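J.: Okay, here's the structure, questions in a sec.
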Amino acid sequence: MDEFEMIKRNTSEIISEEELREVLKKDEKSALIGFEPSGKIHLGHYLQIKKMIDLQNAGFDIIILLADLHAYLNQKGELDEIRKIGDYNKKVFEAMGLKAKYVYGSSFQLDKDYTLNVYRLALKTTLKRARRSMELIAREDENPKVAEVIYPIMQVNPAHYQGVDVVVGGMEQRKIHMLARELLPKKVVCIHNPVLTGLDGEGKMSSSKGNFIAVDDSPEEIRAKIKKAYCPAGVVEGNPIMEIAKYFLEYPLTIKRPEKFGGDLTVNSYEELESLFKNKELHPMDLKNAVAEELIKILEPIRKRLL
Ligand SMILES: N[C@@H](Cc1ccc2ccccc2c1)C(=O)O
């Protein structure tokens, strides 16, 4: 893959690919991602950090916004607590091999000019649109709060995009990103990552929902987690184990199997893995065993580096 294709790889969308190519032509390029700090850093975060590392390899300076105040607004707790979690998060991303600069939302998001821009952009953003943009982001709430519609206008604040060529996030961010693209002086390139399915398989992988593999989980816990994971034969859609195989595993992948169930297998691409599986020629147990073991290896230097 040339640089663009390495960046494109495993992304759900790039807005736009022709803005991206324009950016690649510059020397100094910078890419931002923001995270509500999470108590556990899981494969969902790792997917995104891997993409930040792609960009880093392509010569981008990486900025990570530790979005404590957004996390406050999105009901994840008190600010001082969210900040400590953010410092943990920082440690985990650095363990992953990302070389980035880290900015804490609270350090600038209470400045008068920032706030004035929250208010300015609240006048330009409808309630309907704001609520729409948060459908995939908002904390579950029977009685949705005003905080919910403040969150996306804050996320579109020009201070976040000053000097940044590209913003990265999951597909759940896309409506907020489209709003920024409409409201800011400068259109920033959006690169969107896919959103991982939970181990249990209903919704998406989340720290607050107990359906995650944390990058620091021990080998034992990773096995037990992937043991109980949802993963039907021939069913590639919403299968977290196949997602793990697609997004984390290096190919060719040598799957282990007893001789009495076809013997050890080699798949030279995720494409090959997918057909073998969708043809009901690779059973869940065998895929599960192979994903658990390759994951442990993948994660080992991160978990050990975290000690
Ligand atoms: N909304 C994100 C956090 C988040 C908050 C503010 C941002 C500002 C600019 C670019 C990305 C940003 C991501 C989350 O769901 O974790």
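Think of each number as a place in line: the chain as shown, counted from 1.
Any Cβ shown, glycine's included, is placed from N, Cα and C.
Swiss-Prot lists these features:
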- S207: ATP binding site (BINDING)
- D286 to A: Decreases the rate of aminoacylation more than 10-fold, without effect on tyrosyl adenylate synthesis (MUTAGEN)
- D286 to R: Decreases the rate of aminoacylation with wild-type tRNA and increases aminoacylation with amber suppressor tRNA 8-fold. Decreases affinity for wild-type tRNA and increases affinity for amber suppressor tRNA (MUTAGEN)
- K288 to A: Decreases the rate of aminoacylation more than 200-fold, without effect on tyrosyl adenylate synthesis (MUTAGEN)
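Walk me through where these features lie, including what they touch and how far apart they are.
T.: The DSSP secondary structure for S207 (ATP binding site) is coil. In this view, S207 (ATP binding site) is surrounded by 19 other Cβ atoms within 10 Å of its Cβ, with every protein chain counted.
In the three-state DSSP scheme, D286 (mutagenesis position) is classed as helix.
Cβ-based neighbour count (10 Å, all protein chains) for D286 (mutagenesis position) stands at 19.
Note: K288 (mutagenesis position) has non-local neighbours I226, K227, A229, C231, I241, i.e. same-chain residues 6+ apart with C-beta under 8 A of its own C-beta.
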J.: Give me the CA-CA distance between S207 (ATP binding site) and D286 (mutagenesis position), in Å, as a whole number.
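T.: Here the two Cα atoms lie 27 Å apart.
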